[PDB]
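Undergrad: Have a look at the structure that comes next, please.
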Amino acid sequence: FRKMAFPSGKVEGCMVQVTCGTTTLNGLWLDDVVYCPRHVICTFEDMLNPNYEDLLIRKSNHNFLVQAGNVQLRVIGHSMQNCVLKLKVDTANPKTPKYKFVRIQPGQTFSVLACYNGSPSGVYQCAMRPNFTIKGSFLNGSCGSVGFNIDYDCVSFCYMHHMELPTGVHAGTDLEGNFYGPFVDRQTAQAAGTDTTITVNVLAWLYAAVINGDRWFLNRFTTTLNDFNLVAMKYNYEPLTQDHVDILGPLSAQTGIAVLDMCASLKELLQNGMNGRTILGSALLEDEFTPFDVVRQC
Amino acid sequence: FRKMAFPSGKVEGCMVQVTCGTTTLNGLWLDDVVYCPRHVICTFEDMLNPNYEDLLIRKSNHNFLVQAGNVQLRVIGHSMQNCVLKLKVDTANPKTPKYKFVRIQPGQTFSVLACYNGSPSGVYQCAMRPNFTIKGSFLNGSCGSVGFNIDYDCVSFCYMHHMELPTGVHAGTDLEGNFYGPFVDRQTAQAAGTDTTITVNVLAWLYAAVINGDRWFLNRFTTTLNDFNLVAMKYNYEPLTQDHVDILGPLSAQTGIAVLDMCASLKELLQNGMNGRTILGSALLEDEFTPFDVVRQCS
Ligand SMILES: *[C@@](O)(CO)[C@H](C[C@@H]1CCNC1=O)NC(=O)[C@H](CC(C)C)NC(=O)c1cc2c(OC)cccc2[nH]1
Ligand SMILES: *[C@@](O)(CO)[C@H](C[C@@H]1CCNC1=O)NC(=O)[C@H](CC(C)C)NC(=O)c1cc2c(OC)cccc2[nH]1
């Protein structure tokens, strides 16, 4: 299995740069609105302790430089929604795809298009951790890069990049400007909560193994969801929700293995370990493939 | 530090579907030419042992159905270059990027745009293995998917997809239609030569691990180039040349770790194992980042 990103072209055509003073970052141009992190209005000194509402009072439409490449897009209005700025521009983007804004859950994967000065640099797949960080790859100038999924040519934007934590993981918002996790957009060292293993994705991995004939681990037992959840947490695994059980539905039907039967198999792996055995060639259980990712690859 | 592909937009605009009889696959549309695997002219019967010149002489321009999304492109000429078919069309692709065809060397990386029915599906990074296979992700209908690098707006196409070996690895050609490796476009079970590990790439990746605050595998030892190469070859690693040592220069300077000092770290990793420890989240020594890849991402 490869970590596979979606083709990035539909998002590349939406990337612009936004500058306010010498502060430059990336923006997302959809129809006649450009979305970007609101801290673009801050000076380095203001990022230490910002009052966004006051900083924005001193800004006008003509303080914002929006560029597609080197071509300036005239700003005709501005407003703030949570931690994102919305700049109304006088040109509707002809490359705007069909799109939606969605807020994802821990465990869901998405493609990140890393950008610098409005220019796309690379694309890779990330998973939202239970502690609401992603293990990204971002340098100075990457803020405003976005994460997305594509379903039948509709682009669902789910992430806009804001911050690197002292541990080197990354934090950001949805496209309505609401952070994932307890983080805030100020220049301070912030720490994430202890992370856990993404149980629903480990189960997807086990289904993937069964699909490919690697099924030694299937056991003879079963469990209730509540009993499994209580054991899972003693091993630093996320509890399952009803939504997790339902997104495992297609793989459960494909293999004939009930979701709760697979939970019982995983519970043995957790208690007894693997015993030098491997699954899909690895001694480690993988937790960054969603049930959808397994269906796409298999 | 993550496996990172090039943005695929410039390539997506070039992907089309090519159909001959009941055989369909993907093609690459640049200016007024569509490039695709030549076995699209074969009926599934044919693939068992094709005589390609003999089969192509018997086809007409109108046997080729080329679709760019919903629009049909009219084929007005065709020619064969090794394992690649070149269909001349009456329409120039307005989204043709600046491009070049290159043949890559083992150990080098490229981005793959996996396509089905002329529609792009996914993008990921691959390396050309020393045995000239690639460890990709390709299903039925993926033939004609391409691999590429991008350098300041210019797309260097280096791979066109043709085959999945029984072991699950993949094989293909350059855009002049010459296979990488000893493979042939006939429907047979084909084995590769014994693979080896790309040593310069593992070293580049260890430099990447240090830049992300993992220095655990480092040691106080040193080694000569030849003594390292003796141990490398014993572990089925490719030899490290002096040119490799020079390519590793910048990473050595940013970290202050001499190349042969890093070789001694790798020697210890090979001789003792990683002991249940992980490097950048991997339980295994990773060999599909080039020194260029590491610099581009870390800097
Ligand atoms: C943006 O590009 C800002 O425009 C930048 C992206 C990061 C730079 C390094 N890699 C990245 O992912 N984001 C920041 O610089 C943010 C700015 C905030 C939201 C105003 N700051 C941080 O990510 C940040 C600050 C501090 C810190 O201070 C004190 C101490 C430790 C970590 C840390 N991260
Ligand atoms: C193409 O899409 C063909 O148009 C297809 C891509 C592979 C299918 C599954 N995954 C892929 O990457 N390529 C093939 O089907 C090729 C066609 C040749 C070049 C004419 N054949 C194989 O990949 C192939 C044939 C055989 C085989 O025979 C008998 C036995 C074992 C493996 C095998 N692979």
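Here chain B follows Swiss-Prot for its numbers: 3266-3564, in order, are the residues you see.
Placed from the backbone N, Cα and C atoms, the Cβ positions cover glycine too.
Okay, so Swiss-Prot annotates it like this:
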ACT_SITE  B:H3304  active site, for 3CL-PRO activity
VARIANT   B:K3353 to R  In strain: Beta/B.1.351
VARIANT   B:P3395 to H  In strain: Omicron/BA.1, Omicron/BA.2, Omicron/BA.2.12.1, Omicron/BA.2.75, Omicron/BA.4, Omicron/BA.5, Omicron/BQ.1.1, Omicron/XBB.1.5, Omicron/EG.5.1
ACT_SITE  B:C3408  active site, for 3CL-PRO activity
VARIANT   B:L3468 to V  In strain: Zeta/P.2
Undergrad: Look up B:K3353 (variant position) in the DSSP assignment and report helix, strand or coil.
TA: strand
Undergrad: When the Cα-Cα distance from B:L3468 (variant position) is computed for each of the recorded positions B:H3304, B:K3353, B:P3395, B:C3408, which gives the smallest value?
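TA: Answer for the nearest of the recorded positions: B:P3395.
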Undergrad: Please report the number of other Cβ atoms within 10 Å of the Cβ of B:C3408 (active site, for 3CL-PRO activity).
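TA: For B:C3408 (active site, for 3CL-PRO activity), the 10 Å Cβ neighbour count is 25.
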Undergrad: Going by a 10 angstroms cut-off between Cβ atoms, which of the recorded positions B:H3304, B:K3353 has the sparsest surroundings?
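TA: If we count Cβ atoms within 10 Å for the recorded positions B:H3304, B:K3353, the smallest count is at B:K3353.
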Undergrad: Among B:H3304, B:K3353, B:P3395, B:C3408, B:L3468, the recorded positions in the record, which have a C-beta under 6 A from ligand 2?
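TA: Only B:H3304, B:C3408 qualify.
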Undergrad: Spatially speaking, which of the recorded positions B:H3304, B:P3395, B:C3408 is closest to B:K3353 (variant position)? Use C-alpha to C-alpha, please.
TA: B:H3304
Undergrad: Identify which of the variant positions B:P3395, B:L3468 has its Cβ surrounded by the largest number of other Cβ atoms within 10 Å, counting every protein chain shown.
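TA: The residue with the most neighbouring Cβ atoms within 10 Å is B:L3468.
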Undergrad: Can you tell me the CA-to-CA distance separating B:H3304 (active site, for 3CL-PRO activity) and B:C3408 (active site, for 3CL-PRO activity), as a whole number of Å?
TA: 10
Undergrad: Whole-number Å only: compute the distance from the Cα of B:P3395 (variant position) to the Cα of B:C3408 (active site, for 3CL-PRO activity).
TA: 22
